[PDB]
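Worksheet for the structure shown next.
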There are 2 protein chains.
Amino acid sequence: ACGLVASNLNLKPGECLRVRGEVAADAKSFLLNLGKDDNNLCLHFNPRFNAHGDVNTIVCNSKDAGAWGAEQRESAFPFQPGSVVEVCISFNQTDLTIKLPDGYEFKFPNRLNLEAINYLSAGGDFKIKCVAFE
Amino acid sequence: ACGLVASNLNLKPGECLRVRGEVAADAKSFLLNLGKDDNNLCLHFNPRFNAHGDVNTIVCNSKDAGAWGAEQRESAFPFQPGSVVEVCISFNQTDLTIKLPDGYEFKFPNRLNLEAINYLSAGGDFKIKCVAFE
Ligand SMILES: CC(=O)N[C@@H]1[C@@H](O)[C@H](O[C@@H]2O[C@H](CO[C@H]3O[C@H](CO)[C@@H](O)[C@H](O)[C@@H]3O[C@@H]3O[C@H](CO)[C@@H](O[C@@H]4O[C@H](CO)[C@H](O)[C@H](O)[C@H]4O)[C@H](O)[C@H]3NC(C)=O)[C@@H](O)[C@H](O[C@H]3O[C@H](CO)[C@@H](O)[C@H](O)[C@@H]3O[C@@H]3O[C@H](CO)[C@@H](O[C@@H]4O[C@H](CO)[C@H](O)[C@H](O)[C@H]4O)[C@H](O)[C@H]3NC(C)=O)[C@@H]2O)[C@@H](CO)O[C@H]1O
């Protein structure tokens, strides 16, 4: 299940990517990919309601030239199926900072050392309703 | 025009595409492209401040299999350079409603009889700040 694919983003460090969308009722999981292209992502944000063995766990990873990196799992899961959830990702060369709906923040290392995000992609059981550049 | 490019969308009749952006200070024109891909556009929204022999005129057109169609010029030009504009677009199989700021809104025929818009792209002296699928 793949949703929108966005290119020519040119989100530079300091800028904030605000993505709001609707989680499906039968939501197994959903994801957001940020990087330069599909085979090179600095952030594979993947909330797992019940998927790939994870129950209510956020799986984050990088992808370098097609190879997934080491996964980082977050136990904070403020998501409910069928709800409209907003997420906010601030870019930075050192790392990425994610703002969940409740105001919970956590970092993810910027492994590819990307100085600019140009690719965005959505997937899973989610419907992007808004993308805001700040 | 090459700015933001969002594909694999599935904007169907009933939803509203809301785009908000910043028009440059030295703005000659900007554009929003809607269709299946770059060679099949149901709408080419090209507000022109001073470009292609057009002074403050909105040029709309379609592109079928790479070939441009007949151009439609509008009566109102509710834009100023160095300002933030927001256009709303209602999708219908026979027409497209483009609701602009200041209460102006026109209709452009859906010459391709498109039942879903899978491609959006921006260009010109426009800076996408927000895009919504409501
Ligand atoms: C609604 C209406 O009536 N509007 C008109 C405007 O159209 C008009 O603009 C002038 O248009 C003249 C050309 O005619 C246009 O229309 C016909 C058909 O109607 C077309 O055949 C022609 O191509 C023009 O149409 C426009 O084409 C472009 C490109 O396809 C369209 O843009 C595209 O649109 C699609 C969307 O569908 C998409 O968005 C694309 O991205 C976009 O690019 C556009 O929409 C379309 N418009 C229309 C209404 O169809 C031009 O002659 C005139 O331009 C001259 O003058 C300006 C400055 O004022 C110059 O910037 C420009 O370069 C050009 O200069 C002239 O160049 C020629 C060639 O170099 C010179 O002649 C040469 O001179 C030599 C000697 O030195 C030799 O003699 C040689 O033989 C000779 O060829 C010429 O001297 C130059 N003139 C000058 C002054 O330098 C302008 O665009 C305006 C203004 O009149 O009036 C409105 O009423």
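Here chain B follows Swiss-Prot for its numbers: 2-135, in order, are the residues you see.
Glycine is no exception: its Cβ is also placed from the backbone N, Cα and C atoms.
Swiss-Prot has this to say about the protein:
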BINDING   B:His45, B:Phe46, B:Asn47, B:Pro48, B:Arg49, B:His53, B:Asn62, B:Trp69, B:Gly70, B:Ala71, B:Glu72  beta-D-galactoside binding site
DOMAIN    B:4-135  domain 'Galectin'
MUTAGEN   B:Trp69 to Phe  Reduced carbohydrate binding
MUTAGEN   B:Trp69 to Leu  No carbohydrate binding
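Feature map: annotations from Swiss-Prot on the structure.
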{"residue": "B:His45", "record": "beta-D-galactoside binding site", "Cβ within 10 Å": "21"}
{"residue": "B:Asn47", "record": "beta-D-galactoside binding site", "Cβ within 10 Å": "23"}
{"residue": "B:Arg49", "record": "beta-D-galactoside binding site", "Cβ within 10 Å": "22"}
{"residue": "B:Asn62", "record": "beta-D-galactoside binding site", "Cβ within 10 Å": "17"}
{"residue": "B:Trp69", "record": "mutagenesis position", "Cβ within 10 Å": "11"}
{"residue": "B:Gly70", "record": "beta-D-galactoside binding site", "Cβ within 10 Å": "15"}
{"residue": "B:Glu72", "record": "beta-D-galactoside binding site", "Cβ within 10 Å": "12"}
Where B:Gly70 (beta-D-galactoside binding site) sits in the secondary structure, as DSSP reduces it to three classes: coil
Entries of B:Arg49, B:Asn62, B:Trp69, B:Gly70 (recorded positions) sitting next to ligand 1, with Cβ under 6 Å as the cut-off: B:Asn62, B:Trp69
